[PDB]
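Peer 1: To start, I am sharing the structure in question, which I have written as structure tokens.
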Amino acid sequence: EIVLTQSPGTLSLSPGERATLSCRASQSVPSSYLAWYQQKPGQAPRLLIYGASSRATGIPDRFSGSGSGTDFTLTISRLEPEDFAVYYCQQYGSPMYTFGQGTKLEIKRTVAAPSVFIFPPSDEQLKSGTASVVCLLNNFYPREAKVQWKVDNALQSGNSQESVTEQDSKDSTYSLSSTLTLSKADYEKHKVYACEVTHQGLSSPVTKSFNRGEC
Amino acid sequence: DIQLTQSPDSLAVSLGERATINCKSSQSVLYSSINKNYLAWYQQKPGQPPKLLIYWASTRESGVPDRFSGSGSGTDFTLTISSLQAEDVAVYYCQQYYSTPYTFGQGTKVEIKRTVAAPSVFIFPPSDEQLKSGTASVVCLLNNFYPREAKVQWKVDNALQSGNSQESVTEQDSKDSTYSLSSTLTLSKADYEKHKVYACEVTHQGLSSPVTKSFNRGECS
Amino acid sequence: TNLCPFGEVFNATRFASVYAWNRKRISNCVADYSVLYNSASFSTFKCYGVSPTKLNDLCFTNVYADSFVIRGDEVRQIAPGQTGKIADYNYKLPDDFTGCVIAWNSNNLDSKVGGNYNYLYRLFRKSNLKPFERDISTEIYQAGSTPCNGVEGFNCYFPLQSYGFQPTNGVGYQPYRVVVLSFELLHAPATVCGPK
Amino acid sequence: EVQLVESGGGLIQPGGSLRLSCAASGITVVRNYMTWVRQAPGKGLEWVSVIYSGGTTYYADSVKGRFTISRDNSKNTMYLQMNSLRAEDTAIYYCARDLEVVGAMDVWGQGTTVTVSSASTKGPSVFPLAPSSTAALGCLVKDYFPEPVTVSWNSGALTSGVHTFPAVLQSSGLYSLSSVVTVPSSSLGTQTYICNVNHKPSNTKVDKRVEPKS
Amino acid sequence: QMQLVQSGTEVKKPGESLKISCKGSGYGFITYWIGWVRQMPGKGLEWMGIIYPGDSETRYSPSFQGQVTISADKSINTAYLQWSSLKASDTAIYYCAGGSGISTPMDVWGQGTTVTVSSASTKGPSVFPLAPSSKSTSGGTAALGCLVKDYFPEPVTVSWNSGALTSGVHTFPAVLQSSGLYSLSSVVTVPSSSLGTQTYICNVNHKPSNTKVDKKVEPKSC
Ligand SMILES: *[C@@H]1O[C@H](CO[C@@H]2O[C@@H](C)[C@@H](O)[C@@H](O)[C@@H]2O)[C@@H](O[C@@H]2O[C@H](CO)[C@@H](O[C@@H]3O[C@H](CO)[C@@H](O)[C@H](O[C@H]4O[C@H](CO)[C@@H](O)[C@H](O)[C@@H]4O)[C@@H]3O)[C@H](O)[C@H]2NC(C)=O)[C@H](O)[C@H]1NC(C)=O
């Protein structure tokens, strides 16, 4: 069973630059029996190249395929907004079809510092028995950021979950949400709840906090 | 998945006479394109590999004698040895090769039938060398009898033994067409010295009455 | 009482494509199947039904030598009870198959550098072939609900495609020349015999 | 137009059994090579099965003996019967037609989700993320299974400046999601912000208003 | 015409792996399908599976699917049969047979591979005599012999007077005792007049334990 491997895993260029997506097989596969697909988030795969180099119908002249033997290439000569997505390669030489791992293409932009916000748990939620402290990091770039929670200046670990948005199509920025979860009993035992954010756009780490009881 | 049955299982037949080894199938095995049927007959003598004798129902392998013939059609097939010679005595199997899984018969053990011969029975007590190890084997020998069916029953002071007796039989002797059986009674020195009269009682067709040869433990007999 | 043309079939300069496979009726001859069984040229020799040794002791009504070219990965599909593009659309063998299948690599003969477009295979068909059926239809395939009326395009595909044999492909994707011997016996007179 | 429409999936216990559907428009499945292709959550694509025009079928190792593919031309549709369903089968499942060397997988279906999990169905509790002293506010959707939910703001009339992060599963087993919008600090007592959460597997419509606290 | 030749005798403990072989020499081999037949002691023949060396199309019998693995190597004309975990019940003799087609009789056979699976360890035999009886017909004939008591594994070769005496000798087939060790008995019938003039010696050879033993049999002196 033939085993396609892509490189690079992740890659980020700017609009208009050239992108060179690779795909090498664990066995020589003839150029005729190999395809390249594009899949945008939430959608379903779009066929781009049938055969190593043939544009499927409707594909702009900027996508091109090349290669032979065990090394194949997909190339976008100029990158346009709608061309940022994950791209997969597929072999169809045996009837046991196999895909590549996929290359995520992202947009490169200027470093953007995050706007940090912190929200305490609602009194509606405290009546239930638990308390969720939410920290918001809106419209920053790059995605790398380290958020560390502090409860009375004691670092918290193992009770905080985070999520990251896909890059917003207008400004090409990420937003991060970290939720620190704890019981109402544990919530009332401490006073100062803080969120400390460390990012490239920040010369020094930025901290946003609050006191239990609007104190 | 094509059951196959031979008949009979023994088939003792005399020198020069006809031997009829049946074989029943469970599915028509006629390839209609060649209208031949896909059954084979093999011969295996003890210790030898099976030699293919008959390919297809009747076709005969080269280098085999004109006395072997195959017959039948549909689902019933027969192998017939016309003028049996001693050099033919063996176990015979039939096999179908219509389709995988191939299947053999249970086998027919074919021997020479001769006149009934009574066995020469002997009994030996255990040597003192073997008693020094810790167990004791009393051996009973049945020499040059026919047919092979024989019953050996051990008795320790007229007490019937069961579950401590193993037996072996020789292959049919090529000179005289006779068998020999050896049954060994193995028991602890304790259990051995507790009794005095050890008897081996042999039952065979050639014996008008059961013949017993015994000895007394310790006395020179 | 004369010799059989097996040499005509195996040592032929050109071989037909799979969908349009050639069949030779061999009769009124006497043939030596030993040349075939004792040869080192073949990479695959699968008889289904008959011992090819022991064959020269028989006689048949008709022996058919089918011949074509497939890719090496497809040679396993030339067999009773088999499924694939080649077995279902191009060349099928019956379950009660009485014969032999011979195959040998030919990358040095049937592979052009730019692609040998003379070898084809049927890729589209709405029903699997019956055993020993031969389809040479070039009518455009209606994949869609819309008729094509002799014009190809979307959902209208030419029913044959090219293997495009090239020599740098792996051993799996290289052209193998295949011969299929078929033995038939009616209650008619046997004419294809062996020596002595 | 030329479309492949999928129905079939949803939530089923292990050892279960589903039947997925690939309904067809302006492409006859009796005539084509048809394959099914699944994408397990967050991972890439995996081949599953293929039905040839003549009915010869092939299946991937992880599914042999459990999946089975079948077609009705009268409705022009391709069914896939899954049995003995395990966790890892949880995926989004595409059916599509390949043209092999004439083109590959040119028409693809929307996708039918399959989750294999013994968990019971639960609705969200929505809670208010209050602004304090350009401001930011939001709603927190918590303890919901299965997925997804949809968060709108002002019944679809606020759109710019919202981010609605993806669900994280938590040690409960229940998914949980936040959603925020960034808002002009001045307009707070003036404009009133309602977030409209819709969980369909539980028919829950929650409407919760966000307001700065005393 | 070609012939088949298999590997040597095997003795393993329960749980060990094993992979026996079957190589074919001769012309006309590309056509041969090679099948494996198992024969337990004294029982009939069982077809396990078949393979074709050229492309390793392998078909098992329903009784052995997943219990064994038949493989091939077309470069050396060799078929293979291997077990993952040998069971004590796998003790048998295994033939490789060759049919020149798939629906074809097995014309050519191997010589056989005897496999013995037992928790027993290698042990040389202990030989005890069988002295002729005092109550013996002095005018007729008497019988004597040797008892080869506990050995493993098989076989032992037993001759009398270094091969100088073969007529009237009966060496019996061995039995497998409950202790996992083998037991055998060898006899000879001789004229009673020769009891005091000729010395009778049985020669026992057990090559696995490298044990040669000669035991002197004489009437018990008393
Ligand atoms: C397909 O073609 C191959 C090769 O074609 C060869 O070249 C062609 C251009 C043309 O000239 C053909 O005549 C020629 O065969 C065939 O393979 C060859 O097959 C022949 C037999 O048909 C072989 O001849 C043999 O040569 C041996 C070494 O020289 C010799 O020992 C052989 O036997 C002799 O000795 C015995 C001793 O008792 C005696 O009894 C015999 O009578 C004989 O004299 C025999 O002559 C070639 O060597 C083969 N060459 C190669 C390269 O394989 C192939 O047969 C053919 N296939 C068909 C179906 O026609």
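Residue numbering for chain C follows Swiss-Prot, covering 333-528 in order.
From the backbone N, Cα and C atoms, a Cβ is placed for every residue, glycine too.
What Swiss-Prot records for this protein is below:
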DOMAIN    C:334-527  domain 'BetaCoV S1-CTD'
VARIANT   C:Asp405 to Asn  In strain: Omicron/BA.2, Omicron/BA.2.12.1, Omicron/BA.2.75, Omicron/BA.4, Omicron/BA.5, Omicron/BQ.1.1, Omicron/XBB.1.5, Omicron/EG.5.1; complete loss of interaction with host integrins
MUTAGEN   C:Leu452 to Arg  Increased resistance to neutralizing antibodies. Decreases HLA binding to NF9 epitope. Increased binding affinity to human ACE2
VARIANT   C:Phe456 to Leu  In strain: Omicron/EG.5.1
VARIANT   C:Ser477 to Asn  In strain: 20A.EU2, Iota/B.1.526, Omicron/BA.1, Omicron/BA.2, Omicron/BA.2.12.1, Omicron/BA.2.75, Omicron/BA.4, Omicron/BA.5, Omicron/BQ.1.1, Omicron/XBB.1.5, Omicron/EG.5.1
VARIANT   C:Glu484 to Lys  In strain: Beta/B.1.351, Eta/B.1.525, Theta/P.3, Iota/B.1.526, B.1.1.318, Gamma/P.1, Zeta/P.2 and Mu/B.1.621; May enhance affinity to human ACE2 receptor
VARIANT   C:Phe486 to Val  In strain: Omicron/BA.4, Omicron/BA.5, Omicron/BQ.1.1
Peer 1: Between C:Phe456 (variant position) and C:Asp405 (variant position), how far is it from one CA atom to the other, in Å?
Peer 2: 19
Peer 1: Of all the variant positions given, namely C:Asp405, C:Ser477, C:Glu484, C:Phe486, which is spatially nearest to C:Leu452 (mutagenesis position) at the Cα level?
Peer 2: C:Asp405
Peer 1: Which one of these variant positions has the most other Cβ atoms within 10 Å of its own Cβ: C:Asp405, C:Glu484?
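Peer 2: Of the variant positions C:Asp405, C:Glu484, the most buried by Cβ count within 10 Å is C:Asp405.
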Peer 1: How long is the line from the C-alpha of C:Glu484 (variant position) to the C-alpha of C:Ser477 (variant position), rounded to the nearest angstrom?
Peer 2: 14
Peer 1: Between the recorded positions C:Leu452, C:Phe456, C:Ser477, C:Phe486, whose Cβ has more other Cβ atoms within 10 Å than any of the rest?
Peer 2: C:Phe456
Peer 1: Provide the three-state secondary structure of C:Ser477 (variant position) computed with DSSP.
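Peer 2: Its secondary structure by DSSP: coil.
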Peer 1: Which of these recorded positions, C:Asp405, C:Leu452, C:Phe456, C:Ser477, are close to chain D by Cβ (under 8 Å)?
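Peer 2: It is C:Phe456, C:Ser477, listed by sequence.
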Peer 1: Could you find out if DSSP has C:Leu452 (mutagenesis position) as helix, strand or coil?
Peer 2: strand
